Amino acid sequence: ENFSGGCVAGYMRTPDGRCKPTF
């Protein structure tokens, strides 16, 4: 899977434990 980020391509994971929804 994607280990070069954390979430989906349009979701940049944050240390908030959230994914940044950029679409």
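Chain A uses Swiss-Prot numbers throughout; the residues present, in order, are 121-143.
Cβ atoms are placed via backbone N, Cα and C, with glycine included.
Listed in Swiss-Prot is the mutagenesis experiment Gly125 to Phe, annotated as follows: Significantly reduces plasmatocyte spreading activity. Recorded in Swiss-Prot as a mutagenesis result, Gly125 to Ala carries the remark: No effect on plasmatocyte spreading activity. What Swiss-Prot notes for the published mutagenesis of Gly126 to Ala is this: No effect on plasmatocyte spreading activity. A mutagenesis experiment is reported in Swiss-Prot for this position, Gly126 to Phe, and the note states: Significantly reduces plasmatocyte spreading activity. Recorded in Swiss-Prot as a mutagenesis result, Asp136 to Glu, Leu or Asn carries the remark: Abolishes mitogenic activity and reduces plasmatocyte spreading activity.
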Packing count at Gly125 (mutagenesis position) (other Cβ atoms within 10 Å of its Cβ): 13
Cβ-Cβ distance under 8 Å to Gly126 (mutagenesis position), same chain, at least six residues away: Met132, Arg133, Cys139
Rounded Cα-Cα span from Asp136 (mutagenesis position) to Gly125 (mutagenesis position), Å: 14
Cβ neighbour count (within 10 Å, all chains shown) around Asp136 (mutagenesis position): 7
Coarse DSSP state, helix versus strand versus coil, of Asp136 (mutagenesis position): coil
